[PDB]
Amino acid sequence: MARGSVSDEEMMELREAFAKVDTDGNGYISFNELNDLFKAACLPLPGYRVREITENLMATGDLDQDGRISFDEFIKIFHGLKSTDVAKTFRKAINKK
Ligand SMILES: [Ca+2]
Ligand SMILES: [Ca+2]
């Protein structure tokens, strides 16, 4: 078992995932990055859909409620919340699908 640890593979995946959208390399992911990311994916989906996954992901991804997600934050939600839609969509989208 594990509280919030992260495996080698999983960790790496998350690292690159954050560094991907991180154009300035600050280690933070705001709502603009999440939306622009899922939106940039260019998939057969409506507007409320992408806006929902991004809105929910951010709301359930930000504990301090500042408007930015940190490495630990995202990774934590991934190791915490079970198989979710926003999670899979993130790892996939961020990975260019
Ligand atoms: Ca950034
Ligand atoms: Ca925060």
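If you're wondering, the header gives solution NMR.
Using N, Cα and C of the backbone, Cβ positions are placed for all residues, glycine too.
DSSP gives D22 (Ca(2+) 1 binding site) a coil state; it is part of no helix or strand. Long-range neighbours of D22 (Ca(2+) 1 binding site) (same chain, six or more residues apart, CB within less than 8 Å of its CB): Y28, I29, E33. Sequence annotations record features per position, and here Swiss-Prot assigns Ca(2+) 1 binding site to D22, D24, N26, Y28, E33 based on sequence analysis.
Of all Cβ atoms in the protein chains displayed, 9 besides its own lie within 10 Å of the Cβ of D64 (Ca(2+) 2 binding site). Swiss-Prot lists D62, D64, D66, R68, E73 with the feature Ca(2+) 2 binding site, giving sequence analysis as the kind of evidence.
Taking H, G and I as helix, E and B as strand and the rest as coil, DSSP gives the domain 'EF-hand 1' (9-44) the counts 23 helix, 2 strand, 11 coil. Feature annotation from Swiss-Prot assigns domain 'EF-hand 1' to 9-44.
Counting same-chain residues at least six beyond the ends of the domain 'EF-hand 2' (49-84), those with a Cβ under 8 angstroms from any Cβ of the stretch are 2, 4-6, 10-11, 14-15, 17-18, 27-31, 34-35, 38-39, 90-91. Taken from Swiss-Prot, the feature domain 'EF-hand 2' applies to 49-84.
In Swiss-Prot, a mutagenesis experiment is listed as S5 to E, annotated with the note Promotes association with the actin cytoskeleton. Classification of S5 (mutagenesis position) by DSSP places it in coil, neither helical nor stranded. Other C-beta atoms found within 10 angstroms of the C-beta of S5 (mutagenesis position) number 10, with every protein chain shown included.
While the structure shown retains the original residue, Swiss-Prot records the mutagenesis experiment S5 to A with this note: Abolishes phosphorylation and reduces the cell surface expression of CD69 and IL2RA. Reduces association with the actin cytoskeleton.
When Cβ neighbours within 10 Å are tallied across all protein chains shown, the highest count among the binding-site residues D24, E33, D66, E73 belongs to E33. Take the CB of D62 (Ca(2+) 2 binding site) and look out to 10 A: across all protein chains shown you find 19 other CB atoms. In sequence order, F18, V21, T23, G25, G27, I29, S30, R68 are the same-chain residues whose CB sits within 8 A of the CB centroid of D22, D24, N26, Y28, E33, the residues recorded for Ca(2+) 1 being left out.
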